[PDB]
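Peer 1: Just dropping this structure here.
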Amino acid sequence: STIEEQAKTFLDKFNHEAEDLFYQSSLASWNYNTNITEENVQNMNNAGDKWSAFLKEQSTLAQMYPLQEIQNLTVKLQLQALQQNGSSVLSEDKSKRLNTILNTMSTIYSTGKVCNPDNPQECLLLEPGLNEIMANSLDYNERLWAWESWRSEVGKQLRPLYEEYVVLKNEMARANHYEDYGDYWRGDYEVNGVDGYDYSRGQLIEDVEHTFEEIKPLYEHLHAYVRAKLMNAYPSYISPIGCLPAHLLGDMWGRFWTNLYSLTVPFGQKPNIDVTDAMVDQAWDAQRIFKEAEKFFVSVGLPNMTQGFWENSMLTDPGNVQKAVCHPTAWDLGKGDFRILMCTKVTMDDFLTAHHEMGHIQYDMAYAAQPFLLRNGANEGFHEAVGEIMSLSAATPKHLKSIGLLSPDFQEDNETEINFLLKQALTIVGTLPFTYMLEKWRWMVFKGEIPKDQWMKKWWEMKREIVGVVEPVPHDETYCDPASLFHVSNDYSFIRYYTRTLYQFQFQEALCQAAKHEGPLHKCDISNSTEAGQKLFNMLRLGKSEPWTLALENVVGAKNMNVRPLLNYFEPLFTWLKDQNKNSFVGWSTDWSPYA
Amino acid sequence: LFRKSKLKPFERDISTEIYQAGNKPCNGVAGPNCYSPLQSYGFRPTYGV
Ligand SMILES: *[C@@H]1O[C@H](CO)[C@@H](O[C@@H]2O[C@H](CO)[C@@H](O[C@@H]3O[C@H](CO[C@H]4O[C@H](CO)[C@@H](O)[C@H](O)[C@@H]4O)[C@@H](O)[C@H](O[C@H]4O[C@H](CO)[C@@H](O)[C@H](O)[C@@H]4O)[C@@H]3O)[C@H](O)[C@H]2NC(C)=O)[C@H](O)[C@H]1NC(C)=O
Ligand SMILES: *[C@@H]1O[C@H](CO)[C@@H](O[C@@H]2O[C@H](CO)[C@@H](O[C@@H]3O[C@H](CO)[C@@H](O)[C@H](O)[C@@H]3O)[C@H](O)[C@H]2NC(C)=O)[C@H](O)[C@H]1NC(C)=O
Ligand SMILES: *[C@@H]1O[C@H](CO)[C@@H](O[C@@H]2O[C@H](CO)[C@@H](O)[C@H](O)[C@H]2NC(C)=O)[C@H](O)[C@H]1NC(C)=O
Ligand SMILES: *[C@@H]1O[C@H](CO)[C@@H](O)[C@H](O)[C@H]1NC(C)=O
Ligand SMILES: *[C@@H]1O[C@H](CO)[C@@H](O)[C@H](O)[C@H]1NC(C)=O
Ligand SMILES: *[C@@H]1O[C@H](CO)[C@@H](O)[C@H](O)[C@H]1NC(C)=O
């Protein structure tokens, strides 16, 4: 008959096979991750090969239905996703060349190692020692040398391989109807076919810029305060007007500024909030923590976990011969099975991570009724925002007092709030300019406007411009500094870490509005409230069935991301920093260079 | 999973014929727009309720 009925039939078949194949592959992956053996790797390889092959034949078969005869707009999305996510266009030699290049990237990043100068006796890897050195050691020479050495030993090797990789990805994009691979990434937020909700690929770029126009004063004031405080640690090296040295940020690349909290505490005399000793006294174990998280989730009205979750999931490191990765993850194997994979210690951070992962699990359970091809978040950012908003309320003093870990004798005044807001700031605000810079640089390089011989030249030039950080040692085009980043080497979109953050503060400010809360924004709780729970669930259950603009509208009431809630969250910190920066110069000078 | 029409109450059907959906009759062979009518369940102890 008509195309619509045939397409519906094809989808009704495809869902049925896809469920089972996905379940088999995911079960194999979980079995390997909880049990590291070679045969588990073989099972993973076989299941992945079957799944990929089946996706390939389905992508081939789906071509017979032209997309201009579909008006339901719901079949169209599934057809588009299936056609896009399994279509290969490059020639066989080029395809295998790109596969080999990606495998080489992963292998060289995993196997990279640097060690002490002029001594090939003993050497170490990035994860065990280098991270600890850059997070704890205060030696100027050691940090500078390690930062230089890792980049020299990685980026120089990675440069020509990246030069070939960008070209190959460019022809991959050109083979399709996209302008370039950057547009291929930007197409995730694209919305078409709906009046009053259409979102164009290019518009996003502009939007991002506009957002970064409004958050500049807070970032620059924080930068001035940080420079003033670090003047004490390294007086000779740091200039009162120059950019900060790139090897003194507490980590490998300066992505997070958490490690500088001890060196930049506003009021060290006052005690810090901590419950680890309280949990130790009360003899808390993993199951108690997870039950507390479950009770918190129930208290807003969301249903709690199934029996299979409690039986199957593992929460403690097996130890002995049984070795497994302890990276916290939330697995959704499909067909009614949800699990959590993490190794738990008796710490506040694990207590918050439990809530953070349970949020993802609840979001996964929310849209179980949707078709298989639409079981995902509205975009790449909603999932992280949902998983992160709850950790904010989890750490508030009111929730701790209600649970009982914090003694009722605790009081709140200037210093407690200021320290909490500052600790949050060095984790949240600091990473925004770095992410924006990296994404913009990759967009430009994929655009092809920048020639290869200027790749490093522009890279640092904008670093002194936006991030306000100056390299401590000059580099030529032999080095490939961005390649040292894990996400860049492994072909992952990084803009999601900028859309996510600005989303979450829009959500929280909404819920605290519905919870009829009064007072400062950062002291908010939604434990007893239920209207907020149902309002959130209404958006959670949607899945991908609607444009993300409509979903954002249904919660807050706007069709675009906004920066006002984020600034409103940190406003007292902004005023206090403005007071503190009366005698300190604001703004960094790009002319200064540490190496004369 | 696929039938031409509905069923009268208290009725059974065991015939297994390739359910043609496209205009072209494919003469009872597997292929595009020609699916076998009997699907299959998959049961494992690790499923959920
Ligand atoms: C179309 O096809 C593409 C590719 O074939 C699929 O894209 C994948 O989508 C999934 C779902 O988002 C992506 O999975 C995510 O990967 C992130 C990258 O993390 C990497 O690095 C960490 C270590 O830092 C590893 O542990 C991890 O395994 C990755 O190697 C993860 O960070 C994401 O995890 C986040 O969510 C979980 C909860 O789910 C949280 O617990 C985490 O803390 C974290 O916040 C997530 O796992 C995957 O990367 C995509 N592939 C690629 C190549 O990009 C599409 O899904 C597919 N679409 C369909 C079929 O409809
Ligand atoms: C686009 O296609 C989808 C799927 O083909 C359409 O969704 C279908 O909507 C109808 C009613 O709108 C659903 O019928 C209902 O079935 C339940 C039993 O499941 C019954 O109890 C109800 O009384 C009603 O008859 C149908 O189930 C649903 N399809 C699926 C797979 O859930 C959608 O309507 C189409 N869009 C437009 C604009 O028509
Ligand atoms: C949500 O409701 C529960 C149920 O009463 C609250 O738990 C009580 O909290 C008070 C402290 O405010 C304790 O004195 C009670 O012993 C608690 N009762 C139980 C049964 O645990 C909880 O505090 C409420 N959430 C918020 C944020 O106020
Ligand atoms: C892990 O794999 C080994 C190898 O077959 C197997 O004997 C064992 O039962 C598996 N599970 C655990 C928990 O060790
Ligand atoms: C939460 O779990 C308890 C069992 O611990 C159960 O009695 C209760 O019904 C669950 N909550 C909901 C909303 O079903
Ligand atoms: C501390 O908070 C009180 C609130 O009554 C305010 O009067 C005072 O000015 C604050 N001090 C500082 C240094 O922020």
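Going by Swiss-Prot, the residues shown for chain B are 455-503, listed in order.
Looks like electron microscopy, 3.2 Å, at least that's what the header says.
The backbone N, Cα and C atoms fix where each Cβ goes, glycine too.
When I checked Swiss-Prot for this same protein, it listed these features:
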- B:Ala475 to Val: Increased resistance to neutralizing antibodies (MUTAGEN)
- B:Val483 to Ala: Increased resistance to neutralizing antibodies (MUTAGEN)
- B:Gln493 to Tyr: Reduced host ACE2-binding affinity in vitro (MUTAGEN)
- B:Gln493 to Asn: Reduced host ACE2-binding affinity in vitro (MUTAGEN)
- B:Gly496 to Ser: In strain: Omicron/BA.1 (VARIANT)
Peer 1: Find the one among the recorded positions B:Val483, B:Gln493, B:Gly496 whose C-alpha lies closest to that of B:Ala475 (mutagenesis position).
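Peer 2: Ranked by Cα distance from B:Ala475 (mutagenesis position), first place goes to B:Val483.
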Peer 1: Would you please pick out, from the mutagenesis positions B:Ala475, B:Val483, the one with the fewest other Cβ atoms within 10 Å of its Cβ?
Peer 2: B:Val483
Peer 1: Roughly how many Å lie between the Cα atoms of B:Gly496 (variant position) and B:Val483 (mutagenesis position), rounded to a whole value?
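Peer 2: B:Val483 (mutagenesis position) has its Cα 25 Å from the Cα of B:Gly496 (variant position).
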Peer 1: With every protein chain in view, how many other Cβ atoms are within 10 Å of the Cβ of B:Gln493 (mutagenesis position)?
Peer 2: 12
Peer 1: Distance check, please: Cα of B:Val483 (mutagenesis position) against Cα of B:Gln493 (mutagenesis position), rounded to an integer number of angstrom.
Peer 2: 16
Peer 1: Hey, which of our recorded positions B:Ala475, B:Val483, B:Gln493, B:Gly496 end up with a Cβ under 8 Å from chain A?
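Peer 2: The answer, in sequence order, is B:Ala475, B:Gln493, B:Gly496.
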Peer 1: How many other Cβ atoms are found within 10 Å of the Cβ atom of B:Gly496 (variant position), counting all protein chains shown?
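Peer 2: B:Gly496 (variant position) is surrounded by 11 other Cβ atoms within 10 Å.
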